Structure formats: structure tokens, C-alpha cells
Number of protein chains: 2
Amino acid sequence: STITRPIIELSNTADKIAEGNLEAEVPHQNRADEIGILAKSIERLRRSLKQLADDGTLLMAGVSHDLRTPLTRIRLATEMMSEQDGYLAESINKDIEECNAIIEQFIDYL
Amino acid sequence: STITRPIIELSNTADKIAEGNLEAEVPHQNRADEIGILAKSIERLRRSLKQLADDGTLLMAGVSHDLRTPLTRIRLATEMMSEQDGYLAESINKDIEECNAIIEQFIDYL
């Protein structure tokens with residue numbers, strides 16, 4: 001009833017987005033009827049998918065960036081440790097380096 | 001029209017999913033007509049969202065489980081520090097807790 005064609009267009013676009021084309025334009029958002037309402041909802045889904053994707057790609061960089069602060073302060077604390085505790089300072093620093101290697105290496109596992 | 005009700009129902013479902021209810025049930029998937037085609041498309045979007053959430057969650061679980069080891073080693077080391085270095089043991093333990101909290105925060109986004 002010229003509801004069929006716009007509905008199939010909207011469904012086709014939804015399929016393409018679900019399959020990975022997160023920048024595809026969702027049609028019919030400016031329809032005045034209920035298909036416009038549905039199209040806006042599909043655009044919300046697209047925006048959520050694109051957010052989760054963009055976040056997944058930045059996840060390791062984010063984790064590394066945020067952990068750097070307390071890890072650096074742990075290193076600072078080791079630098080301040082006494083001679084008696086020298087062996088513990090070295091052990092802890094090796095643990096920090098291990099955290100660094102785990103983080104940097106992580107992406108390699110793939 | 002005779003398909004207005006299900007169109008709006010599907011839009012409400014899509015909104016709920018986009019807002020983060022990734023387990024929502026998508027109605028009308030087994031229909032042969034326009035409604036069924038749309039419903040299947042919306043289910044595909046839901047599945048893709050859930051998969052990206054699962055992917056991010058898996059990666060953070062991996063980061064948590066790798067970092068647990070060196071962070072535990074640091075914790076054990078602080079227990080061996082001298083009394084004179086107590087202030088540093090306290091600082092380091094606080095910073096391990098910060099590491100744990102950062103990881104928790106990233107687990108939480110998903």
C-alpha cells in the first residue's frame with residue numbers, strides 16, 4: 001500500500017547494519033506515520049551498535065591508559081623503599097613490567 | 001492500519017534493546033509478511049548488539065584474569081615490607097585497589 005516498499009527498505013538497512021555496516025543511513029526517519037517511529041528506533045539501535053563497536057576497539061587503549069596512573073605510583077613507591085626492602089622493590093617492579101607486558105601483548109593474541 | 005499495532009510494538013522493543021535490554025524478546029518473528037520481515041531484522045540487530053557486548057566482556061575477563069597474577073604478587077610483597085616502609089606498603093595496597101577498581105569499571109561498561 002506503499003507501506004510494503006518502505007518497510008522492506010527499512011528491514012534491508014537493518015540487516016546491513018546488523019552485518020557490520022554501522023554507518024549505513026537508516027531510511028524513513030522523517031516519515032510522519034508509524035514507520036517513521038520505527039525508523040527512528042532502528043536508528044537508535046544503529047547508534048548503540050556503533051557505540052559498542054567503537055568502544056570495543058578502544059578498550060585495550062583505555063585500560064592501559066587508566067592503569068598507567070596507579071602502576072606508575074606503585075613504581076614511585078618502590079623507588080622510595082629502603083635498602084633493606086630493596087629486594088621487594090625489585091620484585092614489585094618486575095610485577096609492574098609484567099602488567100605492562102600483559103597489556104601490550106594482549107592484542108597479539110588474536 | 002491493520003499493521004500499525006505491531007509496527008509500534010516492534011519500535012518499542014527496538015527502543016528497549018537500544019537502551020541496553022539486550023535480552024528483550026522480539027515479537028512476530030515467525031510471520032511471513034511485512035511485520036515478520038521487520039521483526040527478523042530487529043532480532044538480527046539485537047543479536048549483533050549482544051555479540052559485541054559479549055566480545056568486550058570476554059576481553060575484559062581476559063585482562064582481569066591475566067593481571068590478577070602480578071597484582072597478587074605485588075600484594076604479597078607488601079606484606080613482607082619493613083615497618084619503617086609501612087607508609088609505602090599502604091600506598092601500594094591503595095594503588096592495587098585502584099587497579100582493581102579500574103578493571104571493575106571496564107567490566108561494568110558491559
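The chain as shown is numbered from 1 upward.
Using the three backbone atoms N, Cα and C, a Cβ is placed for every residue, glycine included.
The following features are taken from Swiss-Prot:
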MUTAGEN   A:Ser64 to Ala (Swiss-Prot position 242)  Autophosphorylation by CDD is resistant to waldiomycin, CDD peptide probably no longer binds waldiomycin
MUTAGEN   A:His65 to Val (Swiss-Prot position 243)  Does not autophosphorylate, does not transfer phosphate to OmpR, increased expression of ompC, decreased expression of OmpF
MUTAGEN   A:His65 to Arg (Swiss-Prot position 243)  Does not autophosphorylate, does not dephosphorylate OmpR in vitro, no OmpC or OmpF at 0% sucrose, low levels of OmpC and very low levels of OmpF at 15% sucrose
MUTAGEN   A:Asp66 to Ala (Swiss-Prot position 244)  Autophosphorylation by CDD is resistant to waldiomycin, CDD peptide probably no longer binds waldiomycin
MUTAGEN   A:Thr69 to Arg (Swiss-Prot position 247)  In envZ11/MH1461; OmpF- OmpC constitutive. Also prevents expression of PhoA and LamB. Phosphorylates OmpR but does not dephosphorylate it
MUTAGEN   A:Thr69 to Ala (Swiss-Prot position 247)  Autophosphorylation by CDD is somewhat resistant to waldiomycin
MUTAGEN   A:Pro70 to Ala (Swiss-Prot position 248)  Autophosphorylation by CDD is resistant to waldiomycin, CDD peptide probably no longer binds waldiomycin, alters structure
*Sorted by position, what residues of the same chain at least six away from A:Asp66 (mutagenesis position) have a C-beta under 8 A from it?*
none
*Rounded to the nearest angstrom, how far is the Cα of A:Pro70 (mutagenesis position) from the Cα of A:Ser64 (mutagenesis position)?*
11
*Would you mind listing, in sequence order, any of the mutagenesis positions A:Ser64, A:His65, A:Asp66, A:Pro70 that have a CB less than 8 A from a CB of chain B?*
A:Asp66, A:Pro70
_Quick check on the mutagenesis positions A:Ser64, A:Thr69: which one has the highest count of other Cβ atoms within 10 Å of its Cβ?_
A:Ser64
